[PDB]
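A.B. asks: Before I ask anything, let me first share the structure, which is written out below as structure tokens.
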4 protein chains.
Amino acid sequence: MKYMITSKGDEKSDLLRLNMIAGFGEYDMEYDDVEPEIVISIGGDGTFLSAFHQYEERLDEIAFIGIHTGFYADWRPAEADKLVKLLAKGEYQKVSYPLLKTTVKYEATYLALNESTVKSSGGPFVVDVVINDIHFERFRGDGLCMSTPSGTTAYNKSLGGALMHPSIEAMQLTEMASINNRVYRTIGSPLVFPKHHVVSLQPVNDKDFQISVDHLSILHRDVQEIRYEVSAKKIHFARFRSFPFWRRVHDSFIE
Amino acid sequence: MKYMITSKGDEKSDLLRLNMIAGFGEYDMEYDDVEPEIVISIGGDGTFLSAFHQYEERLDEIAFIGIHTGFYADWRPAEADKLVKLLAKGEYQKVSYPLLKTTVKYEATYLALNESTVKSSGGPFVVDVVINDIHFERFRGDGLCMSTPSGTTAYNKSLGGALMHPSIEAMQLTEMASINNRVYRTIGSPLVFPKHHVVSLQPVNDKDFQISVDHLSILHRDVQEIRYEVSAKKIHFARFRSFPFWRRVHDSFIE
Amino acid sequence: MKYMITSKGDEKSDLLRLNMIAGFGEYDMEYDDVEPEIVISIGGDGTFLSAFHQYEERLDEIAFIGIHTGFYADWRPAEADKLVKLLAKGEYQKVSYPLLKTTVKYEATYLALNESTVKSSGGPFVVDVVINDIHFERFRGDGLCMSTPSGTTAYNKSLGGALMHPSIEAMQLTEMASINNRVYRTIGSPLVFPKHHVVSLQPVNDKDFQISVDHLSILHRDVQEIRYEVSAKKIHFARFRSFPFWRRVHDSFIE
Amino acid sequence: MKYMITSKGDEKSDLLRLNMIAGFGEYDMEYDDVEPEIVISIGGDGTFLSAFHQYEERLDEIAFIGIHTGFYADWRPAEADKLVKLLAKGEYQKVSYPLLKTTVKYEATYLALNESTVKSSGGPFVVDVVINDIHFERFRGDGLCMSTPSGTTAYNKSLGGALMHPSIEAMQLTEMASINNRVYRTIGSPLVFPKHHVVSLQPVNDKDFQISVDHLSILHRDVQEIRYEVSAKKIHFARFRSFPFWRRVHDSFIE
Ligand SMILES: Nc1ncnc2c1ncn2[C@@H]1O[C@H](COP(=O)(O)OP(=O)(O)OC[C@H]2O[C@@H](n3cnc4c(N)ncnc43)[C@H](O)[C@@H]2O)[C@@H](O)[C@H]1O
Ligand SMILES: Nc1ncnc2c1ncn2[C@@H]1O[C@H](COP(=O)(O)OP(=O)(O)OC[C@H]2O[C@@H](n3cnc4c(N)ncnc43)[C@H](O)[C@@H]2O)[C@@H](O)[C@H]1O
Ligand SMILES: Nc1ncnc2c1ncn2[C@@H]1O[C@H](COP(=O)(O)OP(=O)(O)OC[C@H]2O[C@@H](n3cnc4c(N)ncnc43)[C@H](O)[C@@H]2O)[C@@H](O)[C@H]1O
Ligand SMILES: Nc1ncnc2c1ncn2[C@@H]1O[C@H](COP(=O)(O)OP(=O)(O)OC[C@H]2O[C@@H](n3cnc4c(N)ncnc43)[C@H](O)[C@@H]2O)[C@@H](O)[C@H]1O
């Protein structure tokens, strides 16, 4: 199979990458970073996010694996040799996670694996929240976060969001510091949306917004609409062993 | 069709019930509170919850309707005559919401439409939380709440839980006042579970618990396990017009 | 000086108590549990709370010390011999913390070192909150917690309350699961009150309440009013070394 | 007395200002915007904040009044004529609120009436929190907010902070979206500090920060320290009638 490996680019990670490549040499099994079927990320979750965004045009063709030197890792660096063999022998089943589609109209389209957020350029942030064409609330505050299920353990979590099992095809919207008084009113609760529901943000003033997709953060000017929906596209993971999401959550947050 | 009507038992509600019955007399269309196909609740959400729990053995056979004199209402009292006609002419499609199965072992089984909660008899509350047989956390605090999607606007909401669209077959667990220090540790985030996931609570001490299912609240003694899962059974609603969940949420919480 | 020692009543604690007594025998320095000037608590914070409530009629005359076998401890069990000597030689300055006065009218009066809470007998909990005779809010939910500054790290903390330095003569009110919708409305924010401010809770229905003061929890019947204020009385601590509150908070919650 | 009036600069406010000036003409009572003893703000709380920051070198000499066309207002526009007379006849007592001193070292010093916040230039935000020279926590997240007591109803409130009566000489620190896992740990609770306590923020990386003081927001480069403390300076308000803080809180947030 075609494969490539990204590295966090530090010493531990580069050396681990070279050893896996060498191990892969003993199978066939060729390195190709243009059209891989297997993408291996060595480093952290940021490294993994970058790997995802590198090959986002090829998501249907790729199975991703992460090594942590991690919610998208998965393998310790000492398990690397076992990973080469198992991966060479094709001894793996695939799991798929949902992604979030962001549409920015003035049309630009983005995929997130963790989340997309909106803040103002600075700037009070005021937007109208429209769910399935129905006007839901006028949001005043610092911003909004829209999360995939695997993204729920990330920024969403820090915002008081729920953690969702990634087999649920949904997206979750959280508030950042909303103003609520006798005048101004938001739901003040995370909102979880099914597939096919469309959350639309529309400017009240003030059409400039700092929009983030996972790590990428760009100021968009003269925005008419930001549109959120569960993507029809999914990321596919290779594995290999049972490592349940709730165990992964336990390992990262409890002990 | 067979039908019955429950009333909040105040003047407005009893009189509205008698008028609908009289209106129903002009169709056929017979009153039967043993095996109705249509159950009409007049009053509040508590009235509706009682109606549900009255006919919980017959959920596959019944379409419920609520009039509010409401998340399970739905119809204003002035719309009652239009409801009789529409209901008589069979001019309705059915919508289904998920329910939560609670199992209490010492085995007792309960269905909730809103939620089931666990507290101690008083009593520090300490339980071990086991997800799909994996030990997740030892919870110390006031108690736990497990919510259906339509229950998310209720007790769940007051506990910092997310609001979930009821087309998502899931249940959501929230904490009540958890102790967290350098010793004791909980996830401190709502958890959203798919169908087939099983959340199990097991006593650490101390096997007496005040367990609630919607409005019903009973002290269970010598408990070995409380077990939560998305029920295979669903409640069915009759309607009639578009009244979207997110609109319903807006109407109840925003304006 | 007159002194006494309470023990958690387990093996470690009883034995540590007997050794301190023996060490105290070498000074003068007599044991008296009727009118001590020094009260030593060995065990946990619960042991310390009990010690406080044992001698609450004598707070102006007593300096308390805690050994943890702890926010009210303070000394490790290995430091006990150094504590005997230092305490014998009178090598200590006193620090005072504020307390909360609870008044229950039908009049009963209680002092809390941590907090006093109000819930219903079960029972929806609904009370009118009156600050300095002004009607502030109608509270609907599970209950309310009123905390001293040293109590802020306890139950208050689990309820989303702020941690306050105990040199501030104040009390803090937190909500337990308040209902908020378009109908029902609470402040949904902890409230911090100065000395001389009076928070009054008054029944709406329904005059039975489960009222807690620190560990003690009793059902009060036919309540007309619960009244909260910063007590004129203060607890006095003996010490001995610098152990700053914020360090104590760090040690208990961070690392 | 010397006096001046600032206006929100819209029609209602400018016209109300001219009428008060004319009313003041009938007393003596001269307009002076260089050294006023009375500063009247007409508009909103932003107008009032600007008025405060205009005359921050003269706080000991000035009594501020706000008209709202408001937590710092206070007077409705229809009450303006009564305000002129009462203010002319000197029929007022003064109330003082605490302020927050911010020190930025590379030394720049700022006063806030609401709050000062710190975020990164963008930029992960990581700082070490040092209370009275003791290292308390390493904060990772979006930023931190330090609030005066009258500022607690503002940005602090939206961040889950407590509302404090402004007679309490204190400052309150809240978190913006902190990361907490098994690795990274913050207190995750607002912290309330007495007068003379010093909260120090120190860079970990990364010495550029967006620092806000009330409305003003500037990027500071090559920061070594941000230092917070209750200011020795206080704002003085003129009034006139009883309008208690808790009533003001009720009027703005409940009904
Ligand atoms: N799915 C998931 N679950 C749990 N933990 C995760 C996850 N993904 C990344 N992370 C962790 O987030 C932590 C901080 O993010 P980091 O600095 O790694 O960001 P990246 O460039 O990779 O990439 C930026 C990411 O950080 C997230 N982020 C950005 N700001 C915050 C704050 N303030 N709190 C929490 N998360 C944030 C942002 O959404 C992106 O997800 C880091 O320790 C990662 O291990
Ligand atoms: N699905 C849904 N969405 C939004 N609002 C709803 C819903 N169901 C009931 N309610 C409302 O809850 C409010 C309080 O409940 P109520 O006293 O009606 O309780 P019931 O006997 O019907 O029945 C007891 C119910 O109240 C819930 N409950 C109990 N205690 C609380 C607190 N403290 N906060 C919020 N909800 C609570 C409990 O779970 C049961 O759901 C009331 O105004 C209802 O209109
Ligand atoms: N001042 C202070 N700061 C930090 N930690 C403290 C403090 N005082 C006690 N504790 C700790 O609270 C923990 C639980 O309380 P525990 O069971 O010790 O209660 P006690 O009988 O002593 O006594 C009952 C106490 O527990 C508090 N309590 C009761 N329920 C809760 C919940 N659900 N969360 C947090 N605290 C609670 C209650 O207010 C009383 O303060 C325990 O680990 C203590 O070390
Ligand atoms: N003391 C107090 N209590 C209650 N409400 C108040 C107070 N002061 C201002 N406000 C209100 O804050 C609201 C938003 O602030 P606005 O846009 O007025 O800001 P300003 O330029 O005056 O000035 C900027 C101010 O807004 C605050 N602010 C900035 N962002 C937020 C968010 N996201 N939530 C809440 N407050 C914020 C910031 O700290 C400054 O205090 C506005 O409706 C004011 O009436």
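Using the numbering of Swiss-Prot, the residues shown for chain D are 1-69, 73-109, 115-263, in order.
Each residue, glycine too, has its Cβ placed from N, Cα and C.
Reproduced below are the annotations present in Swiss-Prot:
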ACT_SITE  D:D45  active site, proton acceptor
BINDING   D:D45, D:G46, D:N122, D:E123, D:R148, D:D150, D:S158, D:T161, D:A162, D:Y163, D:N164, D:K165, D:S166, D:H223  NAD(+) binding site
MUTAGEN   D:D45 to N  Only minor changes in the structure and a 10-fold decrease in the kinase activity
MUTAGEN   D:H223 to E  Twice less active than the wild-type. Its activity toward DTA is increased 2-fold
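Help me picture these features in the structure, burial and contacts included.
C.D. replies: Counting every protein chain shown, the number of other Cβ atoms lying within 10 Å of the Cβ of D:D45 (mutagenesis position) is 20. In the three-state DSSP reading, D:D45 (mutagenesis position) counts as helix.
Under DSSP, D:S158 (NAD(+) binding site) is assigned to a helix (H, G or I) in the three-state scheme.
Cβ neighbours within 10 Å of D:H223 (mutagenesis position), excluding its own Cβ and spanning all shown chains: 12.
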A.B. asks: Taking D:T69 and D:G73 as the residues either side of an unmodelled run of 3, what is the Cα-Cα distance to the nearest Å?
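C.D. replies: Between the Cα atoms flanking the 3-residue gap there are 9 Å.
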A.B. asks: What does the structure give for the C-alpha distance between D:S158 (NAD(+) binding site) and D:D45 (mutagenesis position)? Integer Å is fine.
C.D. replies: 12
A.B. asks: Where the chain breaks for 5 residues between D:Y109 and D:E115, how wide is that break in Å, taking the Cα atoms?
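C.D. replies: Output for the chain break: 6 Å between Cα atoms.
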A.B. asks: Applying a 10 Å Cβ distance cut-off over all chains shown, what neighbour count does D:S158 (NAD(+) binding site) have?
C.D. replies: 23
A.B. asks: Taking the residues D:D45, D:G46, D:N122, D:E123, D:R148, D:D150, D:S158, D:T161, D:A162, D:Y163, D:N164, D:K165, D:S166, D:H223 listed for NAD(+), what is the greatest CA to CA distance in Å, to the nearest whole number?
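C.D. replies: Between the outermost Cα atoms of D:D45, D:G46, D:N122, D:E123, D:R148, D:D150, D:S158, D:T161, D:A162, D:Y163, D:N164, D:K165, D:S166, D:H223, the distance is 31 Å.
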A.B. asks: Specify the secondary structure state of D:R148 (NAD(+) binding site) as given by DSSP, simplified to three classes.
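C.D. replies: Strand, per DSSP.
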A.B. asks: Per DSSP, D:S166 (NAD(+) binding site) is which: helix, strand or coil?
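C.D. replies: DSSP assigns D:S166 (NAD(+) binding site) to helix.
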A.B. asks: Does D:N164 (NAD(+) binding site) have same-chain partners at least 6 apart in sequence with Cβ under 8 Å from its own Cβ, and which are they?
C.D. replies: D:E123, D:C153, D:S155, D:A170, D:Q180, D:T182, D:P198
A.B. asks: Is D:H223 (mutagenesis position) helix, strand or coil when read with DSSP?
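C.D. replies: DSSP call for D:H223 (mutagenesis position): coil, neither helix nor strand.
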